[PDB]
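Let me begin by presenting the structure, written as structure tokens, before commenting on it.
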Amino acid sequence: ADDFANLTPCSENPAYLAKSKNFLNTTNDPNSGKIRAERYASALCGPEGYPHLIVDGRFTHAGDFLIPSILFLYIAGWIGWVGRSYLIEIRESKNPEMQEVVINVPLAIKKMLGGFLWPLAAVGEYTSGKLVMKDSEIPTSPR
Amino acid sequence: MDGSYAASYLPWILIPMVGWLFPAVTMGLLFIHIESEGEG
Amino acid sequence: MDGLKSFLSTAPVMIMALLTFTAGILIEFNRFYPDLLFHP
Amino acid sequence: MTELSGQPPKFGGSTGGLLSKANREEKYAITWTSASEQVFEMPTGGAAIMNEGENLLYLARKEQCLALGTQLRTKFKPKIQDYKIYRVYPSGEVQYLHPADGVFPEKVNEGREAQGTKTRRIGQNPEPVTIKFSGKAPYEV
Amino acid sequence: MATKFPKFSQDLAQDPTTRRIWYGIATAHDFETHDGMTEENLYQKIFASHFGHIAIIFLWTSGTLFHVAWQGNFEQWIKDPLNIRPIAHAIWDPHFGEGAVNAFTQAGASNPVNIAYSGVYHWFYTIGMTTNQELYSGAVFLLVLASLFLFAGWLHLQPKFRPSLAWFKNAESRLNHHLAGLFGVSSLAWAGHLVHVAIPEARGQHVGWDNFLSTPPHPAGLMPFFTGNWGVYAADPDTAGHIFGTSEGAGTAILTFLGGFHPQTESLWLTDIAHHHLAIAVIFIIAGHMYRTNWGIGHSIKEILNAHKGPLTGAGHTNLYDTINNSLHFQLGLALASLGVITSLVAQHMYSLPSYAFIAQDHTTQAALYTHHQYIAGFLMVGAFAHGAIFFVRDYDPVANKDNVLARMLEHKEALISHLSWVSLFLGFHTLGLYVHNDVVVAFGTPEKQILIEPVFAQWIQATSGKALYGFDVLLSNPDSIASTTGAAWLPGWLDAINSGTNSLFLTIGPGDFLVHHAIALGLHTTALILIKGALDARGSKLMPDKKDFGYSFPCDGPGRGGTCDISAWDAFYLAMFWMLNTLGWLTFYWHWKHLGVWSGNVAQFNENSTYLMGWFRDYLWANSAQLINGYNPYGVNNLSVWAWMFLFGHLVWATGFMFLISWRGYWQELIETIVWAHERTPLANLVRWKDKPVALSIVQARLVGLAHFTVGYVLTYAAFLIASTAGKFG
Amino acid sequence: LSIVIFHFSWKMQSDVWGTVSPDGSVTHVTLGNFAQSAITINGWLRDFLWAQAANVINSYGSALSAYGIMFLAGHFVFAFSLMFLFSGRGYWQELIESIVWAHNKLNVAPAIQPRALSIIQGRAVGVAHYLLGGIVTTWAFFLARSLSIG
Amino acid sequence: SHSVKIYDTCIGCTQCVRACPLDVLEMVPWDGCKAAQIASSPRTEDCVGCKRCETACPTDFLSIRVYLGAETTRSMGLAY
Amino acid sequence: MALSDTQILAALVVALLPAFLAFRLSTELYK
Ligand code: CLA
Ligand code: CLA
Ligand SMILES: CCCCCCCCCCCCCCCC(=O)OC[C@H](COP(=O)(O)OC[C@@H](O)CO)OC(=O)CCCCCCCCCCCCCCC
Ligand SMILES: CC1=C(/C=C/C(C)=C/C=C/C(C)=C\C=C/C=C(C)\C=C\C=C(C)\C=C\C2=C(C)C[C@H](O)CC2(C)C)C(C)(C)C[C@@H](O)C1
Ligand SMILES: CC1=C(/C=C/C(C)=C\C=C\C(C)=C/C=C/C=C(C)/C=C/C=C(C)/C=C/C2=C(C)C(=O)CCC2(C)C)C(C)(C)CCC1
Ligand SMILES: CC1=C(/C=C/C(C)=C/C=CC(/C)=C/C=C/C=C(C)/C=C/C=C(C)/C=C/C2=C(C)CCCC2(C)C)C(C)(C)CCC1
Ligand SMILES: CC1=C(C/C=C(\C)CCC[C@H](C)CCC[C@H](C)CCCC(C)C)C(=O)c2ccccc2C1=O
Ligand SMILES: CC1=C(C/C=C(\C)CCC[C@H](C)CCC[C@H](C)CCCC(C)C)C(=O)c2ccccc2C1=O
Ligand code: SF4
Ligand SMILES: [Ca+2]
Ligand SMILES: [Cl-]
């Protein structure tokens, strides 16, 4: 229906259309202000002239939150998975702490370059049972 | 004019009284309980 | 010698090299394509 | 115990010593023999010169005496192990404290009673719900 | 050595130093730790304390009535409640000069007086009290009631009247009496009072203790109550043109349900409040017939608890009756929690659905009451957690509550604390990052790049109740939903009240509200995390697995094992106090700034500056302080001078707490020993000997005093700001 | 030094610095109110802090915006130091225990066992951040104020 | 006065007595460990509670425990 | 109308009662 009636697109917004002609330049490109005037003119705006983002889950604004959410989660899972796998790899080499202080670059890089398939590796470790642990085998404190 | 309310000769005594009453007695009470002492 | 190859691969040197590299990536990306509040 | 024989150490007096309460309530004294005349640091401040042979010094509390005792045997090559710490009452009553049974409490010795000894683990202490409203603690029982 | 202070604990009495005094005060009400205190004398002393405390509350209320009826301009304020400022109490300070004298002679009084901001004039004129003599009679009645309760306590301390321990440990009767009588009968009698006095007084009809037996509150008496038809009390409701205190636009209805706001007073309708109290009185009376007593029929809580088991929860709620019934700290922690939640609810309801006439227009009283109740509740919740930690320390039985839902909480406490930490990080990181991003983006002359998230999930809920400014067309916002065609009498009033752009009923929110709400969520998650890790790890851990043997509050354990500072369950409370104060600062900044925007018609300022922190630091703190700091100037002195002095006073106390909190004891013990030597060597002064050997404040006392000074300087400073900045632009 | 530098900064702006007229008269910035307003704490709170801090908070959109940013940033670091200065490590180690259990649950605990900062190091980080935040606040404030007087 | 206890987990290494600065702790012959000795606390009247014993304990968690109590002139460490 | 002058004096005489009863309860709670 008329979702976000109090919000008008930047293409129709009054204060936004007033301010878009007078946008500053971020980089060295003098058109960058008018570039923003043309780029942000598609989003929904408020009566103040600033763009608003809707994150309720609708696909109309999947470029507002969905794409950065997925891109982050991908890169962050990459980071955490290569870190966890390298931490486990250290546990069998000489001195498990010294190699945590001094990085094994030929090993850390080898594990980083194999992180683009971290979801499949994680599911294969969960089905086999390598991802999680058992409560009866973890050091716990007195209750 | 200070007291537009009834019985304006009460707030006076009431303010001094609380001034030289409650904390005087309070500080003296702890003293008195310190007095029993105990020379063995 | 390996004594310096181990120093260049220590925790602080590597954790600052990665931060410098990621800073370069982000700075150049927001140089060529700045002002990305969302995805078009 | 019977008599506190000893020479007062060479010291020009300091403000860190004993006070009025330390003379009226209780003070502590330590007696030791020095193999020669040397300089030692005062637990109250400064540096004093201990006399040759039997020495005597009065302090405020017991920890000062034991801090001087732990200094005597560790810093000097002719180590002093015969320092004896006494507690002095306002009635002249002097009693023996350190060393207790003539031997330092470090090494073991025959003729001592087990004080504060428990026959359990710390993780075996009783629950505080079982002893509440009683004037006892989980460690006192 | 022992003396006689205190007389309840020999350990504190045998202390020959000054500490003997301090711990003699901080253990005054800790009855469980007294010498030889039994389980029955405990409950009985606590009962007498309850009696005395009810008396104290009633005496405070009696004084509040007395000063209004004596020094207040109640009758004048009744005439013009929208222009005459109320009077709290008169000033009797022999220190005033000329500026304060010329200033405080305000609010129509002929003497230096203090304006009233507790919002009691509106309450008293909404009740029906229109003369000072009614207030005086009520004050005398309360002065008698307080003595009644004092004598009740004194008499119950006697052995013949001493209640038994089995009487105190009766749960199935205390509830049936508190619900049907203390809640049901009280609500019913208050509804009767509202119908018999408030409604007639709203129509010019005076009904007092001299004519209420003859004058009916309705043209038709009690027979139409017996008639199965009840529409006659809906009757002709008070029209939208009704005027308070007069028979103009007034009808004969007493029990309605039309809803909405009174267009003149901008408050709730009296008939609706009386009908509400009647309905909930019936409900509470019904609740008062659930648990069995001396007549067989009824429930037994011990059976209901022990019967609700679970395939995933093991023992369920077994033995929880014998657990809670014997733990006073458990009961106090539940009571404080529920009371704090309903206090925050009272705060969050009175600002948008005011029940008192002309109270919405006075902005300072309304700004003060909300913040007052919110701080009250913020202390109540921390108390609810501090007493749960004490339940774990003193009253938790691991064999009685074995395998139940309570012990499983201890079995997986690591996971609870871990996920609380995760969600607090997940909040803090991004909320702070977005605020810093907005500041960085605005500072660079590019306000067109702010990450402004639209609060969809809350504006949609607003739409589910009739808010059409967003236009979601859901439930009450949609004219075709079956929820509107129900013939509900309250619908037309609610729909008119919600969407009028003049009230505080469901205010229009934006991205700034979203960001401040996530900062509030952080403040809740982290404070609860601290208060929950303090309660769970109150019996032991891996640093101190024997924490249960050391009690609740203790200094530490020593510098060994790496360090043990602030390790007790009391220290966790001490830490979480700061987080509660910070959350209550954030919440109050939010409320006050948005209400300034609503009151000045400048909702745009708040909706367009609350997204970056500089907006708060400047357009709120720096902007609204101008009058505050100008209470006393080198040019003159106005009525804000006392607040201008209290602001700096609160700053001073708050900064004084930092000394106790940053520097610790040993420094001060050495500095004190130097002074002891100084006195015992000063001629004409060593002859001034002391019985109490002066010692430095303990570490626990250090943290307590520092937190107390911090809290005083946190509350007083913000109050001197909130009242002064409000009584200027609108007061 | 916080009072020393404020004494300097206000006495110079009030009884020394100021524009000189071509006739000979000298009009100071704060109109010479130091001798008549710096005698009370409210004078320093209003006519010194509140009055002369306006250049820093209103610096957004200009070349002095970085100074307002660093002003708020020092206000941040100051309060961040209070977490260390008011607490004790015995709580933080018990919390690290739960986070270690969480890491071992997924088997992601470092062989370097995590230990909270020592008591001395806790105090050191506290005082370091206290001084850093305060001096950054005063630096930003002083520079934004001195650059905005012509 | 403070309370000092010694549990059966003690290995009798005299470290807590070598660290005690007020001659509060001793060593009595026992029959539990290789050293055949256990810590003892006869002179609790001289115990200030500086936890120097607990700091110098080797066993998994302490074998000697100090529980602070009613502080007196001697336990407060008063020298004036 | 405003409040009378003698009634303010009647207030202290009545307030004598809660003070006295609170004193009794206070001394009974000390035990
Ligand atoms: C391999 C590194 C690694 C991995 C896989 C994890 C994984 C996890 N951490 Mg964690 N952590 C790490 C390092 C890591 N951490 C470090 C170095 C610190 C010290 C700053 C922490 C401090 C920390 C805290 C305080 C908490 C967690 C928590 C968690 C759990 C929830 C995820 C989270 O909190 O969001 C994200 C995690 C963080 C924001 C913490 C910082 C993450 C660091 C900066 C990333 C490490 C990168 C590493 C160097 C990569 C090595 C690559 C290798 C080839 C050399 C999760 C399973 C939470 C928990 O208890 O579970 C609910 C929690 O409270 N961590
Ligand atoms: C402005 C002051 C300040 C700040 C920023 C914090 C921040 C925090 N407190 Mg805290 N606290 C404070 C004052 C403060 N406190 C005070 C005065 C007290 C009373 C003593 C407490 C008592 C307290 C307790 C008891 C607890 C906390 C906890 C926390 C953490 C909760 C996690 C979170 O918020 O998510 C995210 C984190 C943040 C938003 C802060 C990080 C900000 C930095 C700038 C992020 C970027 C890192 C930076 C680039 C590092 C590089 C530095 C480089 C320049 C050298 C958090 C880091 C809880 C905790 O430990 O969490 C589990 C906890 O239990 N606090
Ligand atoms: C908090 C704000 C919104 C945030 C999202 C909500 C999640 C909040 C975090 C809680 C996580 C829950 C973890 C469950 C942990 C868990 O899986 O436990 C397992 C449990 C299984 O219990 P059983 O089937 O054995 O139940 C038998 C009972 O008799 C218990 O003995 O499942 C549930 O309890 C489901 C309900 C969750 C109950 C916990 C929270 C309930 C929320 C409040 C409900 C209010 C209802 C109306 C009351 C008036
Ligand atoms: C619908 C969606 C959202 C709603 C989202 C919903 C409400 C969130 C639901 C969250 C649920 C409750 C939790 C999800 C998963 C919980 C399990 C336990 C995840 C476990 C992950 C662990 C096991 C991963 C571990 C390892 C993974 C594999 C990779 C890492 O590198 C490293 C490391 C961390 C060690 C909203 C907010 C409404 C906005 C809308 O636009 C989109
Ligand atoms: C024989 C009897 C009957 C007749 C009863 C008659 C003829 C009168 C009955 C009156 C009754 C039964 C109750 C009246 C209660 C009045 C109360 C309880 C007032 C309480 C006031 C309180 C508690 C405090 C009020 C306050 C004051 C003082 C203030 O000024 C400030 C506000 C606030 C603090 C609220 C009938 C046949 C009908 C039924 C059967 C029993
Ligand atoms: C420490 C501890 C403890 C704890 C305590 C506490 C912490 C408490 C609390 C609590 C709380 C703080 C709670 C809260 C909550 C929440 C809730 C309860 C909710 C809800 C919901 C609902 C139910 C709703 C519904 C609805 C809606 C949704 C809207 C509209 C209306 C309706 C109704 C529909 C104790 C002592 C026990 C024991 C010991 C330990
Ligand atoms: C100053 C200071 C002292 C010394 C403080 C002393 C000796 C207290 C002196 C205060 C005197 C008693 C006057 C205080 C006045 C109070 C307002 C009186 C309140 C008492 C009520 C009964 C009213 C400490 O012992 C200490 C310990 C641990 C951390 C920080 C500190 C610390 O900062
Ligand atoms: C939080 C806290 C901790 C815990 C503090 C910790 C664990 C420090 C966290 C350090 C993290 C792991 C490193 C992040 C900070 C880096 C030094 C910044 C370097 C960034 C570069 C790599 C760019 C204490 O140990 C403590 C001790 C005594 C009193 C108070 C406290 C206290 O408040
Ligand atoms: S607590 Fe300190 S003073 Fe007491 S016995 Fe142990 S080491 Fe000695
Ligand atoms: Ca009337
Ligand atoms: Cl001034």
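Header lists the method as X-ray crystallography, 4.0 Å.
The backbone N, Cα and C atoms fix where each Cβ goes, and this holds for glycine too.
Going by Swiss-Prot, these are the annotated features:
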BINDING   E:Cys556, E:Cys565  [4Fe-4S] cluster binding site
BINDING   E:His651  chlorophyll a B1 binding site
BINDING   E:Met659, E:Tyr667  chlorophyll a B3 binding site
BINDING   E:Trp668  phylloquinone binding site
MUTAGEN   E:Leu522 to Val  No effect
MUTAGEN   E:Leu522 to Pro  No protein or PSI accumulate, unable to grow photoautotrophically
MUTAGEN   E:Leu536 to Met  No effect
MUTAGEN   E:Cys565 to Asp or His  Almost no protein accumulates. No PSI activity is present, unable to grow photoautotrophically
MUTAGEN   E:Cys565 to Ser  Accumulates some protein and PSI, still does not grow photoautotrophically
Write down the Cα-Cα distance for E:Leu536 (mutagenesis position) and E:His651 (chlorophyll a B1 binding site), rounded and given in Å.
35
Mind sorting out which of the recorded positions E:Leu522, E:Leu536, E:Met659, E:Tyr667, E:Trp668 are close to chain F, meaning Cβ under 8 Å from one of its Cβ atoms?
none
Given the recorded positions E:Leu536, E:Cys556, E:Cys565, which one's Cβ is surrounded by the fewest other Cβ atoms within 10 Å?
E:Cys556
Could you state the CA-to-CA distance between E:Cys556 ([4Fe-4S] cluster binding site) and E:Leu536 (mutagenesis position) to the nearest Å?
17
Rank the recorded positions E:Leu522, E:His651, E:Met659, E:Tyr667, E:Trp668 by how many other Cβ atoms lie within 10 Å of each Cβ and give me the one with the fewest.
E:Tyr667
Whole-number Å distance between the CA of E:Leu522 (mutagenesis position) and the CA of the residue listed as 'phylloquinone binding site'?
37
Take the C-alpha atoms of E:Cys565 (mutagenesis position) and E:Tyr667 (chlorophyll a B3 binding site) and report the distance between them in angstrom, rounded.
17
Looking only at C-alpha atoms, tell me how far E:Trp668 (phylloquinone binding site) is from E:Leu536 (mutagenesis position), rounded to the nearest Å.
34
Quick check for the class: what is the C-alpha distance, in angstrom and rounded, between E:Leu536 (mutagenesis position) and E:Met659 (chlorophyll a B3 binding site)?
31
Report the binding-site residues (E:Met659, E:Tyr667, E:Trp668) that meet this criterion: Cβ distance to the nearest atom of ligand 7 under 6 Å. Use sequence order and write none if nothing qualifies.
E:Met659, E:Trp668
